[PDB]
Every structure is written in structure tokens, then in C-alpha cells.
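Here is the structure we will look at.
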Amino acid sequence: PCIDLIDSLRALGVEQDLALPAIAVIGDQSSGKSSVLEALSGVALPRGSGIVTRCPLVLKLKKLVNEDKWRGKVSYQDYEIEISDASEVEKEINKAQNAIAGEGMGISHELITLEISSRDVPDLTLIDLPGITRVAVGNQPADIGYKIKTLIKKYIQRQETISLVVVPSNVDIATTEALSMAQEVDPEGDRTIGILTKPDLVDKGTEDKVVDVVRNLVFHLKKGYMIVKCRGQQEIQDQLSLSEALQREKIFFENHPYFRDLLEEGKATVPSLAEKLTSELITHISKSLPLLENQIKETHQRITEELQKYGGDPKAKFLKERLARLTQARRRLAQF
Amino acid sequence: XXXXXXXXXXXXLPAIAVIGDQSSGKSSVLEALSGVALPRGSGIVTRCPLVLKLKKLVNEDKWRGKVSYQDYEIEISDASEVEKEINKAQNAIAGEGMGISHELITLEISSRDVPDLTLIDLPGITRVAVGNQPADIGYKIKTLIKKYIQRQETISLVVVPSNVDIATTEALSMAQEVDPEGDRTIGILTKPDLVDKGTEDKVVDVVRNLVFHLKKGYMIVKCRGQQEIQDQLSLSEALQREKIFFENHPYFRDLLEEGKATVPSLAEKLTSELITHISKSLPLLXXXXXXXXXXXXXXXXXX
Ligand SMILES: Nc1nc2c(ncn2[C@@H]2O[C@H](COP(=O)(O)OP(=O)(O)CP(=O)(O)O)[C@@H](O)[C@H]2O)c(=O)[nH]1
Ligand SMILES: Nc1nc2c(ncn2[C@@H]2O[C@H](COP(=O)(O)OP(=O)(O)CP(=O)(O)O)[C@@H](O)[C@H]2O)c(=O)[nH]1
Ligand SMILES: [Mg+2]
Ligand SMILES: [Mg+2]
């Protein structure tokens, strides 16, 4: 339903005219941020040990309710390369990175644009960004750390961008540069969410502390915290199916003493976060929505006249139906 | 070499600072070397600077311990009392909550079992104020740390957990700031028992000094996990495990066998290091000997 609410809007031609926010993942080097984005997107963004996201990537996901068949494309500088298989995604994204950032461990401002259109993926915009380092290593220069922070601010400063702060459960949250960085650009936290990761790697004894953090009890966020567990590095090497990974996460929380609670509180798991985010997204649409009624109405009335002529025709079936949904929706949402 | 320091000790100074992030195990290192009960724990547990002055006795076979700050110079009559007392000091001085203070604590311990040494615990680096501290806490702390590591005497001991990508380590930057060529800098890795399975080769590299380079190079150890602190585990028992832990542990066996893992290694390592600076820093005290001699020439001038 409301998950297809957006497609209806896309049908009313207001998706261009109002598109709601993107979602950025900001946090330290190797804090699992690509792993979150991959977890939500179900697309193979490079995840790993060390320096693995080496320049910004926008992922534009679009649902298919009509043709139902896979699509994927990359774009940067000179190239708009076509990808003919989901298999190829990670391979290609690293091609892009090598090409663009220079094949070592240096990074670049230059954006990558992945656009994927599929049945299984949700309507969404996500943004991977490199991790915060505070020290240049191998072949990067002194001010790398700063370079990166500049690059990150340049995304989270936009009003559209929902900052998703990604922290591992095994670091004292007060260490978390990205929280400071977030409230800098979002003083009252209306586009900010805290994600904990690597819960499976906490020191035995310290799990109460972690819980508090997530019960939003040590550093306060307005929109509050989530916690998940992604593929550990072993599980990446073993190429584990996403669906299998999502399985474990459930098991993991389901049978984990301290953290059981956080699940039962709607505060753990990814499908939680997915849902959570959707509402976040859902809120912004609603806020924007009264200001598009003329487009929405005109459009609807323009479509109804188109299809009214095709009246008692079979070929209208698909769209005579499609319209229908749009209509019912609108009446109720407006009544709101 | 151990004796050269006793010849130096006989004539009555290098110190060693532990700098690193909040909950990175730094107090745990200093406790590991000192065998004294410095408050180590979850969250914010070193909440203002402490100088530990250790002095060997083969003479007395008597334990001694004293704390000092602001006014107080409190006597401690049992090693049992140390942690209790250090928290009393902290509460007294920093204000009970989570806020910190520049004000130094001075523990002086004299015992058989402890080495001749000077160590400095310092609070962890936070980058965000929580509960009852103010915005610029993070900076307050960094100022406080620089104020110790900037001295030439101070051997900066950077403490990193094995489960953070080393490039995240603020304290490394902070160290080269005040020690460009790395003649008083050592990297310690901790919590090796908390690495993600798969990433252990990476850790090793770090320690083989292969991802961020230090002149004096790296060590790695494992200290009481929080459970083991709640279970009050004997130090000697903890030192036992560390040996087991590395001894039977696949990737990290090597690092042991390379003299690059364990505490008794680090102890030995540091000792050599420490000796360097005495030899290095001695000319300034020959200068003070002048002062002493000229003050003494008054005694002879009086007769
Ligand atoms: N055990 C465990 N490991 C995890 C979890 N999430 C991620 N990891 C592991 O941590 C590492 C970091 O994940 P990744 O998504 O690559 O972090 P990243 O922030 O994207 C790397 P960069 O900062 O350069 O973008 C990977 O080795 C991954 O397998 C988790 O929940 N549990
Ligand atoms: N699992 C494991 N845990 C460790 C290790 N070293 C320390 N810890 C744990 O992490 C916590 C940190 O110890 P502590 O000495 O407080 O670190 P710290 O950096 O001095 C804390 P602060 O910054 O507040 O002064 C303790 O709970 C301890 O049990 C280790 O080698 N392995
Ligand atoms: Mg990444
Ligand atoms: Mg401490």
C-alpha cells in the first residue's frame, strides 16, 4: 500500500517535483556503513577490511510494479556504463573507484552514480561515503582526514540528506566524531539516526552499556537508535546470501540475552530499520504534500479524461485499475 | 641494563604516558606493568591525570603507598585500598559525575615486586560530550594530554584496540605532532581477543609495523576483559592467560615469537627505552649539579 504510495505519486508526476530525502551513511573507517547500505539495498556495494569505500556513491533505487526485470547502470566523468547482471555490481563499482580515485588508497570528491531498477529493491536513495580516518597511511597525504570530512559535510549539510550515523557496538559512543559532525549540520536531530553494528563483537560484561546507548540513554538523539548485525568479514569471504544474513541477524537478536529486549522494542534488526526509515521518508512526503495538490489534482483529472474515453475497453484494464488506486488514495490522504 | 637504572636510582626523569581513545585499555596497560589497581573499566573511568611513581625495594620488604592532591597527602596502608582511594581522589577532585579536571593525582608506591618507573594515566579521548560534560570536553582533554606528551621526558605510549582500523587513531596524529621523528613513541595493541574472525592478518601487519609506521614500533597484549575485572582476577592469573592466548592463537603466535607480543615483552621493551632517555637527558642535570655545587660552596665558605 503506502509502500506503493510513492509509485502512485510517480504516476502523478510529482516525484520529480517532490522527491524526498537521500540517506547518507557517515562514520569511522571500517564501521560497517557500506554493510548497512548493502543490507537495505540488497546490492553489492564494496564492503570490507580497511579502506573500502574510496569516493562517494549515490545509489538510486526504483521499484518495478510493471515489467519486472533487472536493470543497472553506473555513471562518472566520461562514462555511463551499462551493467547486465547483479553479479557484476561490486566488480564494477571497484572499476569505477580505481578509475576515479586512482587505484591505491587515496580518495576523490568525484561522485559515482549507480541507478538500479528492479522488482525486489525498494524505492530509495542512499549515499555511501568513505569512512573518517584521522591518520594518513600508505600513499595518502597528511590532510586526508580533513579532505574526507569536507567531502562528507558536503552531503549531510543538504536538508534532503538523512544522516545515518554508524557506530560499532564495541567503541565508547563518546568517541564518535560523526555525532558531533551531525549535530553541527542538524542541531535538533530531525534528520539523524544512530545505528549500532558489530553487536556480535562486544566484550562480555559490557552489554548493558550498549543497551543503554540504544535505549537512547547516553547520548540523546531525537529520532533515536537502531542496532543490527551484518556480515562479519568471514561471512563476506564465504559469499553468504543476503537472505541468509538477514536470517542470522534475527536468530542473533532472538537468542541473545541482553539484546533480546532491543529487538522486542522495535529497536533492533534491519527490517526494523527499513520500516523505521520508510516512516522517516513517509513523514517528509506528508509535509511536502499539501503544496502539490494542483499538480496532483490536475494530473488526476487529466488522466481520468484520458481513460474515460477508453471507457469500456479491455486495454484500459491495467490503467483503468491503476487510476483507481490513485483516486482512492488521494481522497483519504487529502481528507487527512 | 636493569642494574644501570639502579645506579641511576642510587643517584635519585623519563615518564611514560598512555594516550588513546576512551575505553581503549590504557589504564589496563599501566595496571598490567605496575601491578597496581588503577581504576580501569567500562566508559569514562580515568577522569583526571595520575602520576604513578614506582620505586623498588630489595631492602625493606614492606609495602608503602601514598596519594597527594590539592591539600591532601593521604596515606594508604594496604594495596587493597588503592583503587578505592584513587576513585575517592577522582570524585573529590573532578566532581563525582563524568566531568574531568586538569588537576594531577600523585600516587607514590614503594614495594618489592614493582619496578623503578614513572607512569602517567590520562583520560581517554572523547569527541562528544555526554551526560554532564560541556561541548569542548574533547578539546579540554586533548589540551590536557598535549600538556604531558609535549615534554621531552614523556614517552608517548599510544594505545589502540586491535578492532579499530588504526587509521582512525587520533592519538597517532597527536603523537607525531609532538614527536615528528618518533624517538619517544610506541604503539600498543589491546583487545586482540576481540578481532572479527577474518581480519587477523590485517592486525598482524599493523604490528609488524606495516600500515602506519613508527620508528620504535609496535607491541600487542591482552588484558582483563570486563568480565574478568568483575571476577577480580589475580594479575598473575591474567598474565598467565595472555601467554596461553598468544601461545595457541594462529595468526598471533608469530607476533609473540617475534618478541612483539605479551606484557613481559613490553616491560622489557620499555625498560630498554627508558634507559635511552636517562642517557639522552643527563646533560641538563650536570647543569643542575653546578647549582648544587655553588650552593654547597656556601657550606664550605661558612667553615
Ligand atoms: N562481526 C561483525 N562484523 C561486521 C558487522 N558489520 C560489518 N562487519 C565487518 O566489518 C568490516 C567493515 O564493514 P564495511 O561495510 O566494509 O565498513 P565500511 O565503513 O563500509 C569501510 P569504509 O569506511 O572505507 O566505507 C567488514 O569487514 C565487515 O565484514 C557486524 O555486524 N558484525
Ligand atoms: N577483551 C579485552 N578487553 C579489554 C582488554 N583491555 C582492556 N579491556 C577492557 O576494556 C575496558 C577498558 O579498560 P581501561 O583500562 O578502562 O581503558 P581506558 O582507555 O584506560 C578507559 P578511560 O579512557 O575512561 O581512562 C575495560 O572494561 C577492560 O576490561 C583486552 O586486551 N581484551
Ligand atoms: Mg565502505
Ligand atoms: Mg583509564
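All positions are counted from 1 along the displayed chain.
If you're wondering, the header gives X-ray crystallography, 3.3 Å.
Yeah, the Cβs are placed from backbone N, Cα and C, and that goes for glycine too.
DSSP gives A:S30 (GTP binding site) a coil state; it is part of no helix or strand. Marked as GTP binding site by Swiss-Prot: A:27-34, A:128-132, A:197-200.
Around the Cβ of A:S31 (mutagenesis position), 27 further Cβ atoms fall within 10 Å across all displayed protein chains. Listed in Swiss-Prot is the mutagenesis experiment A:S31 to C (Swiss-Prot position 81), annotated as follows: No effect on GTP-binding, nor on viral infection.
Swiss-Prot documents A:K33 to A (Swiss-Prot position 83) as a published mutagenesis change and attaches the note Loss of GTP-binding. Loss of potentiation of TRPC6 activity. Loss of protection against viral infection. Within the same chain, the residues at least 6 positions away from A:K33 (mutagenesis position) whose Cβ sits under 8 Å from its Cβ are A:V25, A:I26, A:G27, A:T53, A:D128, A:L129, A:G131, A:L164, A:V166, listed in sequence order.
Quoted from Swiss-Prot for the published mutagenesis A:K33 to M (Swiss-Prot position 83): Loss of GTP-binding. Loss of protection against viral infection.
Taken residue by residue with DSSP, A:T53 (mutagenesis position) is part of neither helix nor strand, so it is coil. The mutagenesis experiment A:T53 to A (Swiss-Prot position 103) is recorded by Swiss-Prot, whose note states: Loss of GTP-binding. Loss of potentiation of TRPC6 activity. Loss of protection against viral infection.
The Cβ of A:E321 (mutagenesis position) has no same-chain neighbour under 8 Å that is 6 or more residues away in sequence. A:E321 to R (Swiss-Prot position 645) appears in Swiss-Prot as a published mutagenesis result, with the remark: Loss of antiviral activity towards CCHFV and LACV.
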> Among the recorded positions A:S30, A:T53, whose Cβ has the fewest other Cβ atoms within 10 Å?
Replying inline: A:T53
> Roughly how many angstrom lie between the C-alpha atoms of A:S31 (mutagenesis position) and A:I132 (GTP binding site)?
Replying inline: 9
> Among the recorded positions (A:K33, A:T53, A:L129, A:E321), which are close to chain B, meaning C-beta separation under 8 angstroms?
Replying inline: none
>> Let's check the environment of A:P199 (GTP binding site): how many other CB atoms sit within 10 Å of its CB?
In response: 25
> Are any of the recorded positions A:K33, A:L129, A:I132, A:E321 near ligand 1, with a Cβ under 6 Å from it, and if so which?
Replying inline: A:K33
> In the structure shown, which of the binding-site residues A:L129, A:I132 has the fewest other Cβ atoms within 10 Å?
Replying inline: A:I132
> ligand 3 is in the model; which of the recorded positions A:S30, A:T53, A:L129, A:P199, A:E321 have a C-beta less than 6 angstroms from one of its atoms?
Replying inline: A:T53
>> On the three-state reduction of DSSP, what should I expect for A:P199 (GTP binding site)?
In response: helix
